[PDB]
Amino acid sequence: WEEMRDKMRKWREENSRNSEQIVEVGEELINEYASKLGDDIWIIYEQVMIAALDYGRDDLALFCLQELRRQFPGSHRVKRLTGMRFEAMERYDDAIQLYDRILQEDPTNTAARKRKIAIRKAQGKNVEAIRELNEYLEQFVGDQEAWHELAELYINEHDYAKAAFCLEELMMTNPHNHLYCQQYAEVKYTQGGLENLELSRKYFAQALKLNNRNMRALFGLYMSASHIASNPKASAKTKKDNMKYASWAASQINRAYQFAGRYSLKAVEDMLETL
Amino acid sequence: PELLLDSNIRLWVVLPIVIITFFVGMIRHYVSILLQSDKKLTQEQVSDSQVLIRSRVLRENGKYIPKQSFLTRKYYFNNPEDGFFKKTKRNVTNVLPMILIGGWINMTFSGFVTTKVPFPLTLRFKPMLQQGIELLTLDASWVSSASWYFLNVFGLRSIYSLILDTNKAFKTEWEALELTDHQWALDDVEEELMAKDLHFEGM
Amino acid sequence: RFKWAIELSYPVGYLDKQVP
Amino acid sequence: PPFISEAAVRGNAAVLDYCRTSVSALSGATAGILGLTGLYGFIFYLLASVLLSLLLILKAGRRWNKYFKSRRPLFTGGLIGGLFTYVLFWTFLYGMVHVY
Amino acid sequence: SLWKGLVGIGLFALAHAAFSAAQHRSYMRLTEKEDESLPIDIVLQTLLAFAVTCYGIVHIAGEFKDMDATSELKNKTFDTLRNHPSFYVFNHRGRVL
């Protein structure tokens, strides 16, 4: 039965916001089992509150927040949760006073800045959020979540060149996960330029050697190579090696979809052959 | 094993001191937890440490990225007067509550013998293992209590685990980063990959 | 002939100078 | 391998020490039970330690190098910290069974 | 969790051996023989207790793990990676409901 606890913990660990199941299991486990659980419920309240905000209810929010208040009176985290409550109901300046206060009584506190920025972004404004986030990063380096958010924001502003610099800062450290290299390759391939596609195939490869079961990296390599084999600016040797790259990748994709098939094979073979 | 000893000794002087030392080695841990402090020193130092660590990791594994980028940051760090390192300028507690208690004991449980150690010892160490006795004829395996206490101490170390300047630093980073090779180190992955086959059998 | 070809088009430690 | 988690490492080291510092005590109590004195007791420690290593090898099927890079920790391991404990349990049981 | 019972059985049997041997020792010091060794039975009992207990404690001691990072990345996707919980915002469709 305790499985519910471990599933909640899982969703806490690998952030998996869906805020439909969470609130259910929370309200189930917010009951008498609380006294059974023992000194562990508080995190479950901090986790159910946010998912509830995500579901629209807002009724369970104050119950969880007031439990938190009564246990931890002079806290800071519950203050952040009150700021969240405010900004959901669209009291922005109040929340700003709050965050500036608990930064004023604690300058080396990050969460207040990272909520001020969420507010600045929820208004619609981006360009000032970016410089605020950089002025933050100008002090609190080693904030990987921030680097990834910055990369996403530069992407949605259609500046694909500095997002790559952030991804460099972010896959230099923790260089054992495919996702970062893959997203770097997608950035570059989108950026255009042969000098970049030569990197796109490289990193779509390295991101495959690691996992060796990813699929997006595979199609990425296939498309990068196939497009190299038509750009009339490279010596023959380039094109002849990219042809074999693409053909081998095609064979491997054939293997994969064959495993899958136990009608798709038709369409994928068409895609293969048409070039 | 030639002697016959009172069982009351076992009861009332042996187990007490295989217990006391255990609970004191626990309390020492819990109190050390309750004691340690933690500063809020400054934004400046934390930022400086963070960037120094960025430099460290750069020097360590800055060889999975384009060369020009590595060189660009290396320039932003080393470039004369632009480089970041060229613009910014600025036991006892353990031992003592163990040595103070042996004394209490040897002042309290003094005038008798406690137990035997099954390996023969050297004779010169006798006068300090017994400490009450006036035989000067026994072998030294027959000990007093204090020795049992200290033995317990050393024997229960390993069984709690089972149940539980700025500018110079900057300049040294700069100097150790001057001499550095990119060594891109990704320039055969393509072949290596498409060398035997693709490997996945968990679908 | 690739039918669907698309073309879409200060951070501390970022310069563009092709430094050697 | 090239890329190491460095957390599973300490976990494995811990699940070694949790076997070693226990078996040490156990062998000590055993020796104090079937009372044997001086040299032979020490021999028993070595023998027990050796047997322990073997079991680990049989729990780490096929020497698998994904757990450890080298089998040295299985043989050497934490072997001095095991000594004092063996001594203590030896002494305890001797003083608790044969004297009294 | 049968291995726990196995270990407790080893311990109980070992204690029984210790009791038997203490009382035998008393017999010895009482009949003033002090010449003979221990009966075999006690020895076998204690030794088997020891071996069994080790074989069980190895199992219940825990479980090994790989030291290759990407082993635990095989099952993972952008959806986990992308969320960035410290940058959440709620002015979206869900607030309708």
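Just so it is clear, chain B uses Swiss-Prot numbers, and the residues here are 4-93, 114-187, 213-251, in order.
Every residue gets a Cβ built from N, Cα and C, even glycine.
Among the mutagenesis experiments that Swiss-Prot reports, B:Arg31 to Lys is described with the note: No effect on EMC assembly and no effect on membrane insertion of hydrophobic transmembrane helices-containing proteins by the EMC. DSSP assigns B:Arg31 (mutagenesis position) to a helix in the three-state reduction. Counting only same-chain residues six or more apart in sequence, the Cβ atoms lying under 8 angstroms from the Cβ of B:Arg31 (mutagenesis position) belong to B:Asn117, B:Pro120.
B:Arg31 to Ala or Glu appears in Swiss-Prot as a mutagenesis experiment; the accompanying note says: No effect on EMC assembly but decreased membrane insertion of hydrophobic transmembrane helices-containing proteins by the EMC.
According to Swiss-Prot, the experimentally introduced change B:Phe173 to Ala is described as follows: No effect on EMC assembly and no effect on membrane insertion of hydrophobic transmembrane helices-containing proteins by the EMC. Under the three-state DSSP scheme, B:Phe173 (mutagenesis position) falls in the helix class. B:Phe173 (mutagenesis position) is surrounded by 15 other CB atoms, counting those within 10 A of its CB over all protein chains shown.
Quoting Swiss-Prot on the mutagenesis of B:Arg180 to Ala or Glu: No effect on EMC assembly but decreased membrane insertion of hydrophobic transmembrane helices-containing proteins by the EMC. Secondary structure at B:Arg180 (mutagenesis position), as computed by DSSP, is helix. The Cβ of B:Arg180 (mutagenesis position) has B:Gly28 as same-chain neighbours under 8 Å, each 6 or more residues away in sequence.
In Swiss-Prot, a mutagenesis experiment is listed as B:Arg180 to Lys, annotated with the note No effect on EMC assembly and no effect on membrane insertion of hydrophobic transmembrane helices-containing proteins by the EMC.
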Interface-proximal mutagenesis positions, chain D, C-beta separation under 8 A, candidates B:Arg31, B:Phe173, B:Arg180: B:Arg180
